Amino acid sequence: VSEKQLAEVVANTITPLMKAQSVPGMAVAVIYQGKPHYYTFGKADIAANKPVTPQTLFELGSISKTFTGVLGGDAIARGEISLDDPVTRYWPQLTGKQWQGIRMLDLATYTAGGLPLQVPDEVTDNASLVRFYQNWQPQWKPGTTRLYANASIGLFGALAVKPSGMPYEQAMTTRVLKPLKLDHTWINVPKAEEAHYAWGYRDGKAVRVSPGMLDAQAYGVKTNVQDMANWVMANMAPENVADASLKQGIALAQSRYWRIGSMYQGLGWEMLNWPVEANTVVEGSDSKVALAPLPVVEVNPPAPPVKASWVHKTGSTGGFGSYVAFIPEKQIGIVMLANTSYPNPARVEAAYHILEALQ
Ligand SMILES: *C(=O)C1=CNC(C(=O)O)=CS[C@@H]1c1cn(C)nn1
């Protein structure tokens, strides 16, 4: 392995990084040789002088969508839901003619026809929620245009769990977190755990995410670098997942539904074929692309996960910035949590280099 050389590669990547982007603290895990390697830097809480630790809770931001995808995926494999089914199958009060051709897959993979990045600030409840989607007008027709959005995968998450009869948070805990024994992963941090909760920093001001409609589904999950490492591992080598529906869930989430250039969308996760040059992934991480509606090319029928992939997901909040990546065929991976939202391509800049030192 070369643990000495390994603590060198990470320190020599992360310290300049943290200095350059003004990051108070970071928790890193590299998985290599079937093992997670934990490395910690700086401060969780600077006014309190609390050091970062492998049980420091960071807000994952958009990386919560990977959890939303496996859940949704587990419900599929359970038979409670199907991607081809019209959305209206699970929410018949969605009465617009607009909603006609949109299947569940569309919501799941951002291709309804233009659902917006975030959910409006006025949407504060289900009524307001329904008026929103009732009176939302497309732009493009179903299955024609990828536009990353919370209002899209958020609604999939919320609809996906209805047949379970469980609220979203209990379903997530029951069908996904506990089975994988992610016992320090929360949608809501218990009072008894807040001391492990890092502070975020935005403009030299400590901040923490605020509640919003559909948050848990699209950005509101919080972890430590240990549960996150085990999460990457369960998805990386799903072969030792007991529960047959969860392993299949992981599988549907890393299936390719849509080809968008060098990238292929899954449920929450995104993929590229390996090998992939650094800058194609790095520039692909730029918001110039990331948040831009691009056309799409159906993978029909959806291909099951290909080990030969760089699968990853970026995600942030006000004061937090994280990123995770893996290469199933290489059995190598990395987690980078930080309490400062710093440039996304900086993130993949670092993770790529660290990973290539292991090849
Ligand atoms: C997910 O990463 C996430 C990061 N901020 C963004 C974005 O598009 O990158 C808006 S969507 C999502 C988020 C974070 N918050 C607080 N709300 N949505």
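Residue numbering for chain A follows Swiss-Prot, covering 23-381 in order.
Keep in mind that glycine also has a Cβ here, set from the backbone N, Cα and C atoms.
Among the features that Swiss-Prot reports, active site, acyl-ester intermediate is placed at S84. Taking all protein chains in view, 21 other C-beta atoms sit within 10 angstroms of the C-beta of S84 (active site, acyl-ester intermediate). DSSP assigns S84 (active site, acyl-ester intermediate) to a helical segment in the three-state reduction.
Feature annotation from Swiss-Prot assigns active site, proton acceptor to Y170. Within the same chain, residues at least six positions away from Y170 (active site, proton acceptor) with a Cβ under 8 Å of its Cβ are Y132, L139, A312, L313.
DSSP assigns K335 (substrate binding site) to a strand. Per Swiss-Prot, substrate binding site is recorded for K335, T336, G337.
Sequence-distant neighbours of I36 (variant position): residues of the same chain at least 6 apart with a C-beta under 8 Å from its C-beta are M48, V50, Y61, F63, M358, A372. In the three-state DSSP classification, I36 (variant position) falls within a helix. One entry in Swiss-Prot concerns the natural variant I36 to V. Its note says: In strain: MHN1 and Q980R.
Under natural variants, Swiss-Prot gives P58 to S with this note: In strain: MHN1. Close to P58 (variant position) in the fold, though at least 6 residues off in sequence, lie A51, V52, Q248, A251, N252, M255, each with a CB less than 8 Å from its CB.
Record note (Swiss-Prot) on the natural variant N262 to K: In strain: MHN1. Sequence-distant neighbours of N262 (variant position): no residue of the same chain at least 6 apart has a C-beta under 8 Å from its C-beta.
The Cβ of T362 (variant position) lies under 8 Å from the Cβ of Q43, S44, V45, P46, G222, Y223, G341, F342, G343, each on the same chain and at least six residues away in sequence. According to DSSP, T362 (variant position) is assigned to coil rather than to any helix or strand. According to Swiss-Prot, the naturally occurring change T362 to K is described as follows: In strain: MHN1.
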Close in space, distant in sequence - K335 (substrate binding site), Cβ under 8 Å, 6 or more apart: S84, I85, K87, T88, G290, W291, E292, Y345, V346
Other C-beta atoms that fall within 10 angstroms of the C-beta of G337 (substrate binding site): 23
Which same-chain residues, if any, lie at least 6 apart from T336 (substrate binding site) yet have Cβ under 8 Å of it: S84, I85, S307, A312, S344, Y345, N366, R369, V370
Recorded positions near ligand 1 among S84, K335, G337, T362 (Cβ under 6 Å): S84, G337
